[PDB]
Amino acid sequence: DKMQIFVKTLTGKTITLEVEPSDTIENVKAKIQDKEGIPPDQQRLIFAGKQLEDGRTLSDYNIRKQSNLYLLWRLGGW
Amino acid sequence: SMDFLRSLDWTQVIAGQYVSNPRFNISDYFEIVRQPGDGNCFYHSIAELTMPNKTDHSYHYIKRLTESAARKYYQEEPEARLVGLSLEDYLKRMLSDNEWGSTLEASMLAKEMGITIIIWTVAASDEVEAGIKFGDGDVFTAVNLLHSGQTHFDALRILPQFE
Ligand code: NA
Ligand SMILES: [Zn+2]
């Protein structure tokens, strides 16, 4: 069930992720940490105007193959 | 190059939050008004740009506005989800001295104060990596902050020759 999605970061880079529909948002944040080093608790993963929640899967958000997502993160804070 | 700031292209990512990735050097377009690195510099920076006759203690007012903003907006702020505290526990930490402000407080203050806040972020360089904008105003009416390093904020003012 492997597929890819595209994630555009706050700093303008487009990265390609290898994911499955059953992957959770936390799983996706872990993949992003491996590639870009951003801690998951700092990540704000966004699809179609909605910030995605830990505990849900890509399937729940109707995130199909070749979807385009945004990755923001916190600037500052504890 | 003199009209560059009029050309910025903002993309809405979530309600009221926009991003841009223009290629420019901060000091080419902005005066950088340095703030103390005392953990309060998010709020010092907003104070420099919103409070006349700003001092090292103006930030207390901005933090009280942040408390008012949070009582209205914290529960529904998407970035508040990453904090994971109830409103009251968030407020106790936020109001403590030397606790770092962030993009979360920028979002809430923009609504509370009726202003647009832009955070420009750089990494060990004059080169802009990104701007994130809270509110629908343009760079010429916004409160422009400089985020550098991990948690440091300074204030920015557009240089006169670009007005
Ligand atoms: Na925010
Ligand atoms: Zn004081």
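Easy rule for this one: first residue shown is 1, then count along the chain.
Technique stated in the header: X-ray crystallography, 1.5 Å.
Note that Cβ sites are derived from N, Cα and C of the backbone, with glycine treated the same way.
What Swiss-Prot records for this protein:
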- B:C41: active site, for ubiquitin thioesterase activity (ACT_SITE)
- B:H152: active site, for ubiquitin thioesterase activity (ACT_SITE)
- B:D154: active site, for ubiquitin thioesterase activity (ACT_SITE)
- B:30-159: domain 'OTU' (DOMAIN)
- B:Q17 to R (Swiss-Prot position 16): Complete loss of debubiquitination activity. No effect on deISGylation. Unable to block RIG-I-mediated gene activation (MUTAGEN)
- B:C41 to A (Swiss-Prot position 40): Loss of deubiquitinating and deISGylase activities (MUTAGEN)
- B:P78 to D (Swiss-Prot position 77): Complete loss of deISGylation and debubiquitination activities (MUTAGEN)
- B:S102 to G (Swiss-Prot position 101): More than 60% loss of deISGylation and debubiquitination activities (MUTAGEN)
- B:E129 to T (Swiss-Prot position 128): Loss of 40% activity for debubiquitination and 75% for deISGylation activity (MUTAGEN)
- B:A130 to R (Swiss-Prot position 129): Complete loss of deISGylation and debubiquitination activities. Unable to block RIG-I-mediated gene activation (MUTAGEN)
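If you take the CA of B:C41 (mutagenesis position) and look 10 A around it, the recorded positions you hit from B:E129, B:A130, B:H152, B:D154 are B:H152, B:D154.
The recorded positions under consideration are B:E129, B:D154. Their Cβ neighbour counts within 10 Å are lowest for B:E129. Proximity to chain A, taken as a Cβ less than 8 Å from one of its Cβ atoms, holds for B:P78, B:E129 among the recorded positions B:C41, B:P78, B:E129, B:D154.
Inclusion criterion for the recorded positions B:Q17, B:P78, B:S102, B:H152, B:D154: a C-alpha placed within 10 angstroms of the C-alpha of B:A130 (mutagenesis position); this criterion is met by none of them. For B:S102 (mutagenesis position), the same-chain residues that are 6 or more apart in sequence and have a Cβ closer than 8 Å to its Cβ are B:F42, B:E79. Here the candidates are the recorded positions B:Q17, B:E129, B:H152, B:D154, and by Cα distance the one nearest B:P78 (mutagenesis position) turns out to be B:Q17.
Look at B:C41 (mutagenesis position): DSSP puts it in a helix.
Sequence-distant contacts of B:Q17 (mutagenesis position), defined as residues of its own chain at least six apart whose C-beta falls under 8 angstroms from its C-beta, comprise B:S107, B:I132, B:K133, B:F134.
Cβ neighbour count for B:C41 (mutagenesis position) (all protein chains, 10 Å cutoff from its Cβ): 25.
Using DSSP to sort the residues of the domain 'OTU' (B:30-159) gives these counts of helix, strand and coil: 51 helix, 32 strand, 47 coil. B:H152 (active site, for ubiquitin thioesterase activity) has a Cβ environment of 18 other Cβ atoms inside 10 Å.
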